[PDB]
Amino acid sequence: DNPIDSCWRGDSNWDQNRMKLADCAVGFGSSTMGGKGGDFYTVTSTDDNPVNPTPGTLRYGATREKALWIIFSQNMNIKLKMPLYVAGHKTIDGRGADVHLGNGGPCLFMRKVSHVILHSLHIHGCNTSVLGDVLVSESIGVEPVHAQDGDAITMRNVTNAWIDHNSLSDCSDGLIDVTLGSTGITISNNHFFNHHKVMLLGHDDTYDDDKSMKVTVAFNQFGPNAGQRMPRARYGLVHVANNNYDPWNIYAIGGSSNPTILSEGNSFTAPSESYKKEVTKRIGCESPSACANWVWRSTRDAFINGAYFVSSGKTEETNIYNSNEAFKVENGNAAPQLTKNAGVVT
């Protein structure tokens, strides 16, 4: 499979050992524990009461202060009534069921929390929410939440989070939004498809405190019919490794305000159009001379149908991970094989 999946699918049956998953994260979110150590929590109901969630529902388990490993008793299409804020030390684990979130309602939000694993969920059709009260968490209580974008997954001031093996498509705004000082995150093994604006890492050209953001994007399937922002980064550092890209609509990888982008072992298949062959897109350059300072590297990438990556900065060996984070990246010709199981586990 790949270095992540090999760790919990090689000599383990996940159904009888679900928390082994938490030992297998790589990249900057490798310290993510999720609800490891906590109790298992089973979702038995599809209901949602935003201000007073009841036992058995997704929002009740997701808002508890204690560590919980959330699983689902049956296939479920869940339509939330308000943004779901997920507390820290939580895993939402869709293995063993067909779980679909969104469906015209708002989706998943994390704000000022750590140690969250989101795994093997389908999220699609997320929509703009309405201003209103919400139980942010058991400990925080009910608070007004402004109207939010229809993003599938939103992280604000989050550290140590792992988004893995989800199937993410067709939302009104973004699929993954990472902002405001978030860092220590791995986004891996996901399938992103049928969606224009995929992934935003750093939200404004104003917020330079995102300079400390570190994010790993690995073993994802981007497409078909994914438009752009895969990722779009600002200010911080993103390692984009062993992902597989179908033809994009505008560009594949881009950014503004001097992000560091380390592209390694990706496979890029360009659309037919001449003006869409370039994988990269720099936004907001002050001058070619200035934009030439940004360190955007392409290492052992593979290019199909005329795709190309415009590099900037000098060549160097990837040296960004400690021993708890490091993992092997293969040549881009291997990316289709390494991503064959992207998306939910079955």
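Swiss-Prot numbering applies to chain A: residues 22-367, in that order.
Determination method: X-ray crystallography, 1.7 Å.
Using the three backbone atoms N, Cα and C, a Cβ is placed for every residue, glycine included.
Pulled from Swiss-Prot, these are the features on record:
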BINDING   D170, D194, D198  Ca(2+) binding site
MUTAGEN   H224 to A  Reduced pectate lyase activity
ACT_SITE  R250  active site
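Projection of Swiss-Prot feature records onto the structure.
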residue : record               : Cβ within 10 Å
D170    : Ca(2+) binding site  : 18
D194    : Ca(2+) binding site  : 18
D198    : Ca(2+) binding site  : 22
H224    : mutagenesis position : 16
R250    : active site          : 27
Additional residues surrounding Ca(2+), by Cβ distance to the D170, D194, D198 centre under 8 Å: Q169, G171, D172, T175, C192, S193, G195, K218, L221
Pairwise Cα distance for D198 (Ca(2+) binding site)/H224 (mutagenesis position) [Å, integer]: 8
Whole-number Å value for how far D194 (Ca(2+) binding site) lies from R250 (active site) (Cα to Cα): 12
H224 (mutagenesis position) and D194 (Ca(2+) binding site), Cα-Cα, nearest whole angstrom: 13
Between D170 (Ca(2+) binding site) and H224 (mutagenesis position): CA-CA distance (Å): 13
